[PDB]
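Step one of this worksheet: look at the structure below.
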There are 4 protein chains.
Amino acid sequence: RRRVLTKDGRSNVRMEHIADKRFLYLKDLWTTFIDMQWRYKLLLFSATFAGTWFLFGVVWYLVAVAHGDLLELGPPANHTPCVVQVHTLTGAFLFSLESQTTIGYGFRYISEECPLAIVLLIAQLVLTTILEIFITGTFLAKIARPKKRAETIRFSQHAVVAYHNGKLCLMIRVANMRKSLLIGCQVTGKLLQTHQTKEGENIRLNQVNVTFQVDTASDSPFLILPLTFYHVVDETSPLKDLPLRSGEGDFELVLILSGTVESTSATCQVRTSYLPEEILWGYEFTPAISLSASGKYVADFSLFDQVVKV
Amino acid sequence: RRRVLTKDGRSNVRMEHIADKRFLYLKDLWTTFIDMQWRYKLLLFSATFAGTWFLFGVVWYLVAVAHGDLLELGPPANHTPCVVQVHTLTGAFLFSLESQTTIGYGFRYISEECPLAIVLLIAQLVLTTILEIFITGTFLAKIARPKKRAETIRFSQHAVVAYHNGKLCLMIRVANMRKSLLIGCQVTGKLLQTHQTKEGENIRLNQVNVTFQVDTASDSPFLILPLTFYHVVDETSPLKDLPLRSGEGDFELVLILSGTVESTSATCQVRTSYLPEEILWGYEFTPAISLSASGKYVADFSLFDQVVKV
Amino acid sequence: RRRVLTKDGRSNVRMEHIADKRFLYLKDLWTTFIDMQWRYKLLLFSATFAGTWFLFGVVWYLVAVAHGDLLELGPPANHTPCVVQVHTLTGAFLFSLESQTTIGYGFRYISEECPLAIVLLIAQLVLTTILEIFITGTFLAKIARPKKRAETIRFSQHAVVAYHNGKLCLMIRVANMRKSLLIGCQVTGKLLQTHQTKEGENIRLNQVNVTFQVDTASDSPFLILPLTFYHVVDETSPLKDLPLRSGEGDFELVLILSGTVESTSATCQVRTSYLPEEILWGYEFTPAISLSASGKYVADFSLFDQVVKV
Amino acid sequence: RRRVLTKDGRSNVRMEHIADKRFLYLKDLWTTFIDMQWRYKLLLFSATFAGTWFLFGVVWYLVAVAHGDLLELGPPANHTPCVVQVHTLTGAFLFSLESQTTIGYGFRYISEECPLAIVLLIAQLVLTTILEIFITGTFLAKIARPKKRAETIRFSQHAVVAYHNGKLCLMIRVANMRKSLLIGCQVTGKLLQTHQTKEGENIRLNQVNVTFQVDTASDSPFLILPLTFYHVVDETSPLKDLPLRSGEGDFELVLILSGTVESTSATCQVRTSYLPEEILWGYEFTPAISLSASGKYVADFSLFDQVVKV
C-alpha cells in the first residue's frame, strides 16, 4: 500500500517543480557530491584525475609546438626545448601525469629555457591539488555516513498489543546486531492519519507524538541488549479512539530511534513504520535472552521476531 | 527598513572599536582562516606554496654562490657542487619546487659533499609539510561549513494569522529542497522590540521567546515535507497586545530552525525575520501536498508560498 | 559472579545465531574496519599496500612478456619495450612500487610505445589511491575513539551508604586523572534485577532509573576535581525495599557518566557496576582535597578510594 | 587571592600522587599528544621524520657493508651492489630520505640483486606512513581545539547588583568579538563556598546552581550582540543570605557559557569567576549599542565594561 516510510526506514516522497535547483546545488557542492550516487561519484573522481592529466598534456603539446620543439620540424642540434623528450602527444600526457602525481621519473623534465612553461606547471599543480583535496574529502564523508549503520540496528517486524503490568499497552522490540554500542538512545512514536479534503487535490497530515517507555519513560543510556519499548493506551492515548481491531483503520505508526554512536560521536536515526494490519493483538514477544555457563548473557536473535499468544 | 537579520538569515550588525583585535586573531589562526574571505584565502594558499618554493630557491642559489658552484666563476673540472646542475636562479627555484612537491625528476639532485645543504633541505621539508597540512585543513573546514546548506532550506516569505482549530494563531511554512534530511528539527520564535531612550544615544533590545508548535509543541524528528508551524495568540502571547492590524507596529519577529544534519552529524541553524508589514491577516497557506499514482506523496513547491484568503 | 558490565565498564554479552551477518558487515565497511581488532587491521593495512604492489607488478611482468620485452627471448637491438629496464619479475614489482608510492626514481620508466600500459598504470593509480584513502580514514578514526579516554576517568571501587545532611543516601566518588576537562558531565544510575521464570529458559531484565545528584540534581558543567555523587533513599527510592544489609540481594547497580570532551567535542560514556556485596554500610569517603601554599587546590588520589567509618 | 578558576577561565588545580600515570598515558596516545605542550610536540614531529630517516639510513649503510658494496674494500668491476651509488653513510641517509618522502631523484636507486633490501624498504615505507599519519592527525586536532576560540568571547570584568524591573538582581554582560556566531548559548552560575574542617587538613566544596536569564530564563539561540544576563535575588536565591556588602564574604561565583560553534559544529565553554570584592553594588552597565545611518546596529566595546551608578 501507500506508506510515508519504507519498512527499511527510507523516505517515500518525491519533491517536484523546484525552481532554481541547479544553481543552488552548484552553490553547495559539498553536500551535493556527498548526497550524489556512487556511480556518478566514482566517474567524477576518475574524470578529475585523468582529465586534468589529459588537458594539461594537450597544453604541454601545444607549447612544444609553438616553441618548435617537435622532431618532425627538424630542430637544430643546438635547439633547446621548453621540455625534454617531449615531441609527441603521448609524451606530453605522460609528463602531465608524472608531474601531477609527484612521481617524477626523470626521463622527461623541464629546462631552464621557457618560463611560461614553469608558470603553467605551477598553475597545474595548485589547481589539481585543490581538486584532489575536495574529492578526497567528499569521498571520506560519503563513506562515514551513519545511515549505513542503521542496518545493523533492527526493529521488530510486528508490534503487539497486550496487557503489561495490567495495562493495555502497545509493545515493540529493538536490537543491535553489533558489539559497537549506541548512546543516548531515545525512541519517539508519531501517528500519521489521512485527511482527505472531499477529493484528493490536497492532503494535510496530522502529527501526534506517541511516547514509548522502558523504565520510567525517560531514556536508555546504552543499547546493550534487545529491549522492549511500550506505550500505554490510556485516556490520553491518541490511539485510544482508533479501531483497535486488527486490520481496520487508515493510519501509519512511525517509529524513530535517535542515538549517538560511541566510536564516532555521530548521531544516528533509525526509522520504521507499522500499518494497521501489521499490528497484532493479544501477543507477547518471546524472550530472546538467557543465561549460559559463560557467566555471560546471551541474545538469540531468532527469538527476536518470535511471538506467543496470550 | 532597519532589520537585525536579513530575510536571507544573515546578520546585520557591525562591531567596532575593538581593542587588541590583531593579536587575538593571530592567536586563533584556525578560526581566522576559516572565517576569512575566499579570495584572500586562495591567495594565501597559492602564496604559501609558490612563495615557499621561491624563498628556498633563493637560499639554494646563495648556497651555490658561497660554494663557488656557479659556471660564471669557472669551477675546476674537479669541483664538486653542493647541488648538481644548479648554476642559475631558475635552476635553484626548480630544485626547491621539485623537492617540496616530492616530484623528484632527477636531473637536479644533491651531492654528498655539503652537509649544510642537507640540513637546509630537512628544514624546508618539515616546515613546508606543516604549512601545507594547516592550509588543507582550513580549506576542508571552510567548505564543510553548514551555513551554505541553509539555502536549500526555505521559510515562507509571509507569515499569516488566522483561526486554526478555532484559535487565532500565527502560522508559517518551512520546507527542504533536497532529499537529504534534517534531524531534531526544532523551531523558536523571538520577538524584538525597539526601546529608544528619549533620543537614540543607546538602545536596549528586549527578547521574548515565542513558542511554535506542530503536533504537541514538542519537536519534529525529521523534516520530510513542507511543514506548518503555528503559535497561539492567547492571554500569554507577547503578541497579544501588539497592533494586530497589518503594517502597524515597530517590532521584528525572528525565526530560528535548529536541526542536525543526517549525513554529517553537524548542526545547522536557519534564520529569518518578519516585519509588521510582511505579516498578513486572515490568510491560510495553500496546501502544497497531493497524492499520485506513484503511491508516493508529492510536494509542489510552487504552492509553497501561495496563500488563500479565509 | 555474573555481571552485565565489568568493573572496567566493558560489556559482558554475547550475541549469537545472527542471520546475514557477513553481507551486512560487507555493506558497512567503515564501521566494520573501525570496530575490528588491531592485529587484523594492521595486517590488512600492510596487505593492501604490498599486495597491490605485488599484483600490479605481476601484471607488468605479463605485459612485458606479451610484448616480448624479456632479454631471454633476445629482443632485436631496435626493439622498444613497453617499459624500460623491466625484464624480470623483481623489476616489475619494483616498478609497481615506485609508481604507486610516487617515488619515481627514474631507472625504470615508461615508453611512448604501448598505450595499454598507460591505461593500466592509470587504473592502478586510481584504485590504489582510493584504497589508501579509505584505510587511512579507518585508522585515524580507530585511534580517535574516546573509549580509551575513559580509563583516565575513574569511579570509586566502593559505594557507601550513610547519613548525608541527615538523609540516608548512597554515595560514590568520581575523578579525572588528566588536566583535560569534561563537559556537560551527567550521571545516571540504573538498577537491574534478576527475573527468573521458574527455570531459566529465559530472563526479563527490569531497568529502573536511579537519579544521582551533586548540587541540585541537575548537572555538573565541568569535572574539575573528584566529586561525590549521591542518591537519596526515600519512599520513592527503588532501593528502599532492597535488603539493605551488606551482601544480601540479587541486583546490579550500573553507573553511567556521560560527558563531552573539551578538546575534540566528542562524547564519552564511562560505565561501571556495583554488586550487593561491593556496597558498604555506614562509611563516608575520606576527603582527598586540601589547600597548599600554592594558593592552588590539590587532589590526593591515594585518598580517593579511602573511606572511614561513621 | 586563591581562586578555583582564573579570570581567564583556566583551571587552577594540581592533581598529584597518581599511580600508574605513565602506562595509562601510553595507552591513550591520541589524547596525550593532543594535550601535550607545543614545543615538545614540534620536537616530536621533527624527530619522527628526521630520526626515522637517520635510523633507516644507518641500516642501509650496514647492508651495504655486509654486501661488500663499499668502495674502500675494492669491489670488482662486476660487483653488483644492493643499492646504487651508496658507498657512504651520507649516501645511505640520502637514500632513506629520498625514499620515505617519495621524492625519488634517481641518482640513488635499488637493484634487482638483494631482496632483503626490498623487504626492508617495504617495512620502512609502511611504518613511516603510519607514523606520519598519526602525527598529522594529532597536529590538526590540536589546532582545531575550540579553547582558543574562547578568547574572542569576553565576559564583563565586573558584575553589578541593582534593581531591574523593580527586582534586586545580579547582572553581567557578555560579548563576541568576531563575526562568527555561537549557537545554543546557555549560561550557568555556580556558587562555591569554603568549608574548612576546623583546621585545613581537608576541604569540602559545596556547589549551588545559580540560574541566569535573558528573556524567559530559557536560552539564547544566537550571540549576536553584547547581552546582559541577570539572576534574581529572591527568597530562593542562595546568594540571599550572603554578606551583600561589597568585599565581605568567602565565596566564588563561577560563570560558564556553553554554546555550539556555527562553522565547526563543535562545543565551546567559556568560564570565569567573580570574587566578593569584584562584585559591585548599585551599578548598571552603560549601554554599548546604538543606531547608525548604516541602518545597521553597532556595538561599541569600549562601553562594554563601562558602568554607571544608580
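For chain D, we keep the numbers from Swiss-Prot: what you see runs 27-336, in order.
Method on record in the header is electron microscopy, 2.8 Å.
From the backbone N, Cα and C atoms, a Cβ is placed for every residue, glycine too.
Quoting Swiss-Prot on the mutagenesis of D:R65 to P: Decreased potassium ion transport. Results in a shift to a more alkaline pH for channel activation. Note: D:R65 (mutagenesis position) has no non-local neighbours, i.e. no same-chain residues 6+ apart with C-beta under 8 A of its own C-beta.
Looking at Swiss-Prot, you'll find the mutagenesis D:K67 to M noted as follows: Increased activation rate by PtdIns(4,5)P2. Proximity of D:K67 (mutagenesis position) to non-local residues of its own chain (separation of 6 or more, Cβ distance below 8 Å) is seen for D:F59, D:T164, D:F165, D:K168, given in sequence order.
The note that Swiss-Prot attaches to the published mutagenesis D:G77 to R is: Loss of potassium ion transport. In the three-state DSSP scheme, D:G77 (mutagenesis position) is classed as helix.
Under its mutagenesis entries, Swiss-Prot includes D:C140 to R with the note: Loss of potassium ion transport. Under the three-state DSSP scheme, D:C140 (mutagenesis position) falls in the coil class. Annotation for D:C140 (mutagenesis position): same-chain Cβ neighbours under 8 Å, separated by at least 6 residues, are D:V89, D:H93, D:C108, D:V109.
The annotation that Swiss-Prot gives for the mutagenesis experiment D:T164 to I reads: Decreased potassium ion transport. Results in a shift to a more alkaline pH for channel activation. Secondary structure at D:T164 (mutagenesis position), as computed by DSSP, is helix.
According to Swiss-Prot, the mutagenesis experiment D:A167 to V carries the annotation: Decreased potassium ion transport. In sequence order, D:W56, D:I60 are the residues of the chain that are 6 or more apart from D:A167 (mutagenesis position) and have a CB within less than 8 Å of its CB.
Reduced to three states, the DSSP call for D:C211 (ATP binding site) is strand. Taking Cβ-Cβ distances under 8 Å and a sequence separation of 6 or more, the neighbours of D:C211 (ATP binding site) in its chain are D:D245, D:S246, D:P247, D:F248, D:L249, D:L283, D:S284, D:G285. Residues or ranges marked as ATP binding site by Swiss-Prot: D:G210, D:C211, D:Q212, D:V213, D:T214, D:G215, D:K216, D:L217.
A mutagenesis experiment is reported in Swiss-Prot for this position, D:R297 to C, and the note states: Loss of potassium ion transport. Results in a shift to a more alkaline pH for channel activation. Close to D:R297 (mutagenesis position) in the fold, though at least 6 residues off in sequence, lie D:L31, D:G35, D:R36, D:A176, D:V280, D:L281, D:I282, D:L283, each with a CB less than 8 Å from its CB.
The distance from the Cα of D:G77 (mutagenesis position) to the Cα of D:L217 (ATP binding site) comes to 51 Å.
The Cβ neighbour count for D:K216 (ATP binding site), using a 10 Å radius over every protein chain in view, is 22.
Within the same chain, residues at least 6 positions away in sequence whose Cβ sits under 8 Å from that of D:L217 (ATP binding site) are D:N232, D:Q233, D:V234, D:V236, D:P264, D:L265, D:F277, D:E278, D:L279, D:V280.
In this structure, of the recorded positions D:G77, D:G210, D:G215, the smallest number of CB atoms within 10 A of the CB marks D:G77. Secondary structure from DSSP puts D:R65 (mutagenesis position) in a helix. All protein chains considered, the CB of D:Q212 (ATP binding site) has 14 other CB atoms within 10 Å. When the recorded positions D:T164, D:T214 are compared by the number of other CB atoms within 10 angstroms of each CB, D:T214 has the fewest. The Cβ neighbour count for D:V213 (ATP binding site), using a 10 Å radius over every protein chain in view, is 23. In the three-state DSSP scheme, D:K216 (ATP binding site) falls into the strand class. The subset of recorded positions D:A167, D:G210, D:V213, D:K216 lying near chain C, with Cβ atoms under 8 Å apart, consists of D:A167, D:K216.
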